[PDB]
There are 4 protein chains.
Amino acid sequence: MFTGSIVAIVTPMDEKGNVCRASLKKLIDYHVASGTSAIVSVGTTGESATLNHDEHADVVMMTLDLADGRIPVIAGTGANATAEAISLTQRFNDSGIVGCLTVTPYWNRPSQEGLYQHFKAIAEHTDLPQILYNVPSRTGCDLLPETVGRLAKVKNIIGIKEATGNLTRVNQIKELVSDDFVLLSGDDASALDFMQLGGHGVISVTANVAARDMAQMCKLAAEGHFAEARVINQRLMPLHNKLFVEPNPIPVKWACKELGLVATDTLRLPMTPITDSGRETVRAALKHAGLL
Amino acid sequence: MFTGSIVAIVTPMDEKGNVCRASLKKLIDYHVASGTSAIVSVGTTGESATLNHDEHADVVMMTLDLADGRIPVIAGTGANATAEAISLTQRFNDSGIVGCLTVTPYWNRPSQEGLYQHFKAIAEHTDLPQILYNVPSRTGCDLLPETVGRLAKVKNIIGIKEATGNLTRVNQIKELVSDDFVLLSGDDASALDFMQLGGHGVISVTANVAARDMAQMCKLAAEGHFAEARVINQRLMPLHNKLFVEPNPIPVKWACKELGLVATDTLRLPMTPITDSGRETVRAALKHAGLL
Amino acid sequence: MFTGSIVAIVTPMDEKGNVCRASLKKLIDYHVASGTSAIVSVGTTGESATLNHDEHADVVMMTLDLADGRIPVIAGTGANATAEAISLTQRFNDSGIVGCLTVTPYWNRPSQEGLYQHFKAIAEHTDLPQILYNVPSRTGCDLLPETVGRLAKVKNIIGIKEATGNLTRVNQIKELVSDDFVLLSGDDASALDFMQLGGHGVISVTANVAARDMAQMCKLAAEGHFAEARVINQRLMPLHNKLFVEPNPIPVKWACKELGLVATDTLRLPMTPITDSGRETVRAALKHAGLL
Amino acid sequence: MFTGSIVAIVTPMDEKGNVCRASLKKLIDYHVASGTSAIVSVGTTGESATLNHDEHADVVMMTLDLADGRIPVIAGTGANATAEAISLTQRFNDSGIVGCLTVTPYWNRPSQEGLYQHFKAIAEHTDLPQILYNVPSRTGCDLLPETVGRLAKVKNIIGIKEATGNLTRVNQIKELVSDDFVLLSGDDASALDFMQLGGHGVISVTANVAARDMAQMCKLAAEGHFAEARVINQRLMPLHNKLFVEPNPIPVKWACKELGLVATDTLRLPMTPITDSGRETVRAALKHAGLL
Ligand SMILES: [K+]
Ligand SMILES: [K+]
Ligand SMILES: [K+]
Ligand SMILES: [K+]
């Protein structure tokens with residue numbers, strides 16, 4: 001699955017900062033029950049930045065195990081070095097994941113030619129479907145529509161997670177790609193707008209804690225019932241915004257613990273515990289969404 | 001040594017992307033002869049992003065060995081996970097380096113408190129001097145002057161490579177820190193203004209190819225001879241700008257190859273070969289510098 | 001009319017910089033023939049900045065005369081001083097114009113409270129319908145959705161020309177206003193996207209020289225035929241972009257002269273004649289739209 | 001006089017928004033006593049935006065009359081139409097003012113060539129010295145250093161009020177212009193750094209309420225006593241920032257009323273009364289300055 005409501009799932013941890021299997025199972029069961037279309041395992045919200053490659057691979061395998069064929073699983077596979085992006089992708093060849101989410105190199109700011117060569121190479125070393133992931137605010141570089149057009153000509157490059165929040169990109173990329181190239185929002189607060197312009201779903205942070213509504217909203221969207229969708233959206237909007245009151249996933253982990261979905265809200269440095277003010281803000285947002 | 005002209009040295013590579021010892025030796029001899037104050041080994045310009053930790057450690061050791069006591073060496077040790085930053089620093093304990101250049105976490109966008117805890121933990125677990133490194137354009141986060149002031153109270157956090165190009169930062173930081181905290185520009189094009197405002201030197205890309213002029217410019221500025229320094233700077237300005245016409249270190253490695261300082265201008269993906277138009281911009285800048 | 005394709009009509013001038021009546025008549029006849037819904041007289045594209053209030057009023061009256069009841073006419077009435085915005089609006093009370101387009105004060109950067117008080121007062125001194133006009137790039141201030149919500153409660157404040165190009169604003173403003181509050185794009189290149197999200201039309205520069213297509217496109221949009229609309233849009237897109245290759249209305253005046261629609265492309269300082277390179281770019285864009 | 005501390009003087013108004021001669025007299029006497037170098041009359045801080053040309057001329061004449069030869073007066077004369085700028089300048093010929101402060105056209109966003117022709121024409125039709133005025137944040141256009149260099153060759157274009165806060169501009173401009181061209185900060189918070197880099201003074205909002213300290217700070221900076229100047233600046237810094245907590249001149253007129261320098265703190269729409277929270281920020285800044 002590469003459409004509807006996809007969760008960018010948190011990696012829940014015990015107090016030592018290591019993945020908590022009971023909490024992960026609970027989270028995966030929740031997504032199955034809720035109608036979530038797929039899981040992104042160890043993306044940005046899953047703390048890929050602070051997990052090493054073995055720890056990252058362990059979490060992917062465990063998620064796939066616990067999914068037990070009931071919900072598809074996409075692995076986060078992004079790296080700023082093309083060699084390392086290839087090597088991480090190779091870990092999951094034959095794993096049972098259905099695709100990889102691969103971020104534009106962060107830090108090193110490659111040209112458009114570099115972003116093309118980076119992704120072309122990654123795709124050539126795998127049979128797995130690739131979803132491009134563009135988020136200039138965290139990376140310092142921006143994958144432009146014309147380059148996405150170029151990369152969509154690659155057989156196993158099948159979609160983009162567009163996390164700029166720049167809605168003009170939906171139709172700019174769409175005119176350049178074939179009809180089966182998938183366009184996913186990576187920005188919760190603009191994701192219904194994104195779908196209304198022709199997007200096919202969202203890789204969502206909000207879905208962590210409001211998975212039924214999110215699944216519902218995206219179904220309505222896909223059916224063209226935007227006014228109906230929009231009522232759910234307005235309910236969720238304080239969460240769409242306030243899950244980023246502090247750096248993600250600091251707020252969404254707290255919100256998971258508060259809803260009894262994970263055992264602890266522990267994160268790895270440089271992520272720090274939610275502040276008192278942030279805790280009151282996310283609680284207000286949860287109340288507004290009717291989640292308690 | 002943490003003042004004056006400090007080179008962010010390229011990691012010269014053969015056609016296979018492997019460190020070239022002979023090219024490194026030439027570059028180190030060049031810096032010893034040209035009066036460069038120190039060498040930043042495997043920083044951003046040294047392609048830290050695309051070397052793994054073993055290659056990274058290898059280049060630092062090789063640099064230190066070749067320097068043979070003639071020039072101080074500072075290791076790039078930044079990482080986005082605090083544990084990984086700490087662990088990389090441990091590799092360089094007792095190595096003979098004089099200090100570390102440690103970047104603000106990139107990608108994950110921590111809060112100011114998170115950066116505080118990041119750098120505090122790194123400094124705690126080493127005796128080596130630590131130079132903080134701010135470059136929001138690549139990292140998506142900005143270490144603010146206030147958090148710098150808090151960090152400067154840590155005994156072994158001794159300076160900052162301020163790479164924003166925002167010159168108001170010089171005196172915002174200076175008023176918060178003790179007289180002996182070192183302020184270094186990480187932006188070649190504004191580095192002379194940075195020093196005129198109170199900064200102590202530069203960690204420089206331009207210095208890779210204009211070592212002597214950079215060293216003289218920085219000594220003049222330290223002496224308050226800004227008008228004299230500026231004459232040199234006006235001749236180095238095209239190079240200050242066009243060394244970034246394509247992503248650093250693409251132009252500067254091409255420059256080094258053109259001067260005969262390195263055997264090849266090879267980089268690792270996602271860095272790609274210089275375009276023809278870049279060759280001409282860079283060659284023009286070199287000639288304006290009087291280097292060709 | 002406050003929906004469909006509204007032209008932000010150029011004020012054509014003879015070589016002395018004074019309105020050319022023959023060219024204006026020709027332009028108005030063209031819009032009638034073409035199916036344009038309304039004319040904005042002496043907005044930004046009509047050079048309100050360089051016309052004095054008497055000259056501005058003369059052009060409005062002449063346009064209304066020449067329209068001869070065949071096409072509705074909206075007067076530009078924006079001023080940065082509330083007194084002067086009121087006095088200009090008063091000139092057109094009982095003129096036969098159907099509404100006023102009124103820009104957020106430029107230069108002085110009022111708060112949201114100030115923008116509220118400015119527009120509330122303007123609306124209180126007239127019976128004419130008011131369209132808010134938001135274009136932060138030219139004004140240095142931004143009318144936020146919440147303030148537009150506040151102002152839509154005023155009886156004669158009936159719509160907004162949203163010229164930010166920020167598509168997220170369509171649904172942000174829409175949730176805050178009643179169903180009959182009109183939402184108009186003021187950005188040609190994103191205007192179909194804007195309509196697709198729920199907008200009701202566009203105040204267009206492109207419509208100056210491609211009025212049939214624009215009228216056609218907006219009809220399709222309003223009918224929900226976006227794929228069909230989008231084909232016209234792709235035809236017009238080089239014009240949407242290149243009519244701003246030089247400051248507006250420098251390119252659209254040249255394009256009008258080239259199509260034989262105005263006698264001359266004369267503008268008032270600080271607008272300068274189109275450059276040779278700009279002339280070749282706008283000609284290419286016109287050829288692409290199939291206009292010759 | 002075009003060096004040192006120059007005040008962008010408020011236009012004091014009674015409760016009806018009319019110039020208050022008695023409050024203006026007090027302010028002028030205050031500047032004569034406090035060693036202010038000159039007075040900018042009816043600039044941005046003097047609410048040029050909301051006075052018509054007759055009121056504008058009236059305030060300038062009244063200021064000049066009250067100054068009575070004791071302090072030089074510079075008129076704000078900027079306008080967005082070249083004809084109107086020229087025509088406003090003619091009003092001040094033979095008035096006794098020493099020069100004009102003329103803003104880059106706001107709103108209409110001319111090209112660099114257009115700004116060149118704008119200022120060239122203004123300078124042509126007067127013998128009065130002209131100070132260019134760059135503030136992109138209010139105008140939406142940026143006079144670049146290159147266009148400044150071209151303009152500085154005009155005999156009576158003698159300086160620039162650089163109000164961007166971008167300190168790299170100081171030496172980009174200085175290298176292009178002759179030694180006698182005057183560079184003035186129009187950004188209070190970065191004005192000392194601006195002078196330390198080579199600027200000759202400031203056209204200041206802070207000077208309205210901290211005239212003596214501003215004059216001393218600027219004399220120290222001119223003498224190269226930057227450390228001494230900076231002590232004063234650190235005490236003026238909260239005022240440098242919080243005089244812009246609400247749109248200028250709202251905070252500074254409230255400040256002037258609080259010190260008893262003006263009878264009322266009344267402004268013209270779209271400026272609105274200071275909020276209660278602004279009162280407290282500003283009162284705190286005044287106390288930190290030692291003024292209350
Ligand atoms: K494909
Ligand atoms: K320290
Ligand atoms: K209304
Ligand atoms: K001159």
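This entry, so its header tells us, was determined using X-ray crystallography, 2.2 Å.
Each residue, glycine too, has its Cβ placed from N, Cα and C.
D:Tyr133 (mutagenesis position) carries a strand DSSP state (E or B). Taking Cβ-Cβ distances under 8 Å and a sequence separation of 6 or more, the neighbours of D:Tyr133 (mutagenesis position) in its chain are D:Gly43, D:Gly78, D:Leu101, D:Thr102, D:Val103, D:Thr104, D:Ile160, D:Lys161, D:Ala163, D:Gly186. Feature annotation from Swiss-Prot assigns active site, proton donor/acceptor to D:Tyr133.
Annotation comment: Swiss-Prot describes D:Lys161 as active site, schiff-base intermediate with substrate. DSSP assigns D:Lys161 (mutagenesis position) to a strand in the three-state reduction.
Under the DSSP three-state reduction, D:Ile203 (pyruvate binding site) is assigned to strand. Its Cβ placed at the centre, D:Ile203 (pyruvate binding site) has 31 other Cβ atoms within 10 Å. Look at Swiss-Prot and you will find D:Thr45, D:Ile203 tagged as pyruvate binding site, backed by experimental evidence.
Mapped onto three states, the DSSP output places D:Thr44 (mutagenesis position) in coil. Within the same chain, residues at least six positions away from D:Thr44 (mutagenesis position) with a Cβ under 8 Å of its Cβ are D:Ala8, D:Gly76, D:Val103, D:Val135, D:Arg138, D:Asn248. Among the mutagenesis entries in Swiss-Prot is D:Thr44 to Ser, noted as: 8% of wild-type activity. 4-fold decrease in affinity for pyruvate, but nearly no change in that for (S)-ASA.
Experimental mutagenesis at this site is recorded by Swiss-Prot as D:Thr44 to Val, annotated: Reduced kcat by 99.9%.
Among the mutagenesis entries in Swiss-Prot is D:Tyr133 to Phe, noted as: Reduced kcat by 99.7%. Reduced affinity for both substrates.
DSSP assigns D:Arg138 (mutagenesis position) to a helix. Under its mutagenesis annotations, Swiss-Prot gives D:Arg138 to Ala or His the following note: Strongly increased KM for L-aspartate 4-semialdehyde. No effect on KM for pyruvate. Reduced activity by 99.7%.
Where Swiss-Prot documents D:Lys161 to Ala as a mutagenesis experiment, the accompanying text is: 0.1% of wild-type activity. 3-fold decrease in affinity for pyruvate, and 2-fold decrease in that for (S)-ASA.
Here the residue is the original one, but Swiss-Prot notes a mutagenesis experiment at this spot, D:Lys161 to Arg: 0.35% of wild-type activity. 3-fold decrease in affinity for pyruvate, but nearly no change in that for (S)-ASA.
Every protein chain shown contributes to the tally, and the Cβ of D:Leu197 (mutagenesis position) ends up with 22 other Cβ atoms within 10 Å. A mutagenesis experiment is reported in Swiss-Prot for this position, D:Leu197 to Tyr or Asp, and the note states: 1.4 to 2.5% of wild-type activity. Decrease in affinity for pyruvate, but nearly no change in that for (S)-ASA. Exists as a dimer in solution.
A count of other CB atoms within 10 A of each Cβ picks out D:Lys161 as the most crowded of the mutagenesis positions D:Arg138, D:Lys161.
Among the recorded positions D:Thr44, D:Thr45, D:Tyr133, D:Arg138, D:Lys161, D:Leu197, the ones with a Cβ under 8 Å from a Cβ of chain B are D:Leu197. Between the C-alpha atoms of D:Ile203 (pyruvate binding site) and D:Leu197 (mutagenesis position), the distance comes to 16 Å.
Geometry remark: D:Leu197 (mutagenesis position) versus D:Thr45 (pyruvate binding site), CA distance 25 Å. With a 10 A radius on its CB, D:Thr45 (pyruvate binding site) counts 24 other CB atoms from all the protein chains. Among the recorded positions D:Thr45, D:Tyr133, D:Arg138, D:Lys161, D:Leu197, the ones with a Cβ under 8 Å from a Cβ of chain C are D:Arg138. Secondary structure at D:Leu197 (mutagenesis position), as computed by DSSP, is coil.
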